[PDB]
Amino acid sequence: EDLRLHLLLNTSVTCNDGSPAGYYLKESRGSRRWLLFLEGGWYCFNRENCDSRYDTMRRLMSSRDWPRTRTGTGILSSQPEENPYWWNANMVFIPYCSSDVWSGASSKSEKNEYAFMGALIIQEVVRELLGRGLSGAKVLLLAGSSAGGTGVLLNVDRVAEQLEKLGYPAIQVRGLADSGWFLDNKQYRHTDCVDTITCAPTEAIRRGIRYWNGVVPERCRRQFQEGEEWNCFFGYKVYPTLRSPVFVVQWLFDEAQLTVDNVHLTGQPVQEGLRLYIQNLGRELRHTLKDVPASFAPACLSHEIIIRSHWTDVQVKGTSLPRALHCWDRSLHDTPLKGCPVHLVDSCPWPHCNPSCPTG
Ligand SMILES: Cc1ccccc1OCC(=O)Nc1ccc2[nH]nnc2c1
Ligand SMILES: *[C@@H]1O[C@H](CO)[C@@H](O)[C@H](O)[C@H]1NC(C)=O
């Protein structure tokens, strides 16, 4: 009940169906910390699959049925028992209603059945919050899970630039990308992109960018250039182009990654081909995080962590995620810290080799 809905006052910034986008807010009068969380929820990339999403996932495409309040959980909780890290922060939950991995900049019109405005929704939320206390902030942490985690990578630097051009260069913009660090790897079984379920992420995102009028960070765009902006949706490719500090949270054996790799576990014995596939996926993920100084990557088969009520339970090398985020805060005061690590990547090679992995 802690977060209260506000629909955007700028009615031109809309969910997929043209209804107003919005945000849920719980203010903390004492605090100059602001947490803006980007909800996840896959994406759609053509008329037919967006139509189907509108039938059975309408809250991800429309505000018409949104409730007036939401309960803050995990990193959005205001109870220190549940949220050791930022329980006293101003809390913002931004519903994902643009189906575009937070990248879109296109309105519904005579040529567009749907609006894809994810990148504009974030900018408009930031603008409207500045009159609600964000103008006094010292840190704005843009966080997100799954498609919202990818959205952090695509938008954190644009939020920084926006605040600079609005006259607030003192607000420190940082990112926390959870479960949004995907690999454009070989699938375990492969299909040509002939419909929605057969379309590999690289091809689905390439089509999505054109359907959404998707935008990516400027430095990444200049590296990959026209026709190749889909590359900037892959964390290991976009991360090195970013200037804002970003903490990366990623399960080594993410269930969404395995799904897009056409791996479906049943509990039956894993044979050698699939064993090597899974072990190689964990090794590749670990490799992409080698030069990411702020990261938390447990060897578990799971998906998302930061808004889960029991997010405090998982540890890597004996350090929980709330502790690692606290150590990250200390490291950004402006040399490593004794017993306060920020780079926590498991080295064991199979899901649940870490005993603190979520049970399910
Ligand atoms: C794949 C990919 C590559 C680069 C960037 C984003 C991305 O995808 C975002 C997402 O949200 N994906 C997703 C997949 C499978 C899922 N199963 N359940 N939720 C799921 C979400
Ligand atoms: C409303 O949003 C649109 C799209 O982002 C933007 O072009 C316009 O300037 C905004 N209007 C105001 C008053 O902020």
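Note that the numbers count up from 1, one per residue, in the order the chain is shown.
For this deposited structure, the header notes the method as X-ray crystallography, 1.5 Å.
Using N, Cα and C of the backbone, Cβ positions are placed for all residues, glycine too.
Per Swiss-Prot, the feature active site, charge relay system maps to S146 (among others). Non-local contacts of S146 (mutagenesis position) by the CB criterion (under 8 A, 6+ apart in sequence, same chain) comprise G40, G41, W42, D178, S179, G180, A256, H303, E304. Classification of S146 (mutagenesis position) by DSSP places it in coil, neither helical nor stranded.
A C-beta separation below 8 Å, combined with a sequence spacing of at least six in one chain, links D254 (active site, charge relay system) to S179, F182, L285, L301, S302, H303. Look at Swiss-Prot and you will find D254 (among others) tagged as active site, charge relay system, backed by experimental evidence.
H303 (active site, charge relay system) falls within neither a helix nor a strand when secondary structure is assigned with DSSP, and so counts as coil. Counting Cβ atoms from all protein chains shown, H303 (active site, charge relay system) has 19 others lying within 10 Å of its own Cβ. The active site, charge relay system annotation in Swiss-Prot covers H303 (among others), and the record cites experimental evidence as its basis.
For the mutagenesis experiment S146 to A (Swiss-Prot position 232), the note given by Swiss-Prot reads: Abolishes enzyme activity. Unable to mediate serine depalmitoleoylation of WNT proteins.
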Check: Between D334 and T335 there are 6 residues with no coordinates; how far apart are their CA atoms in Å?
Finding: 9
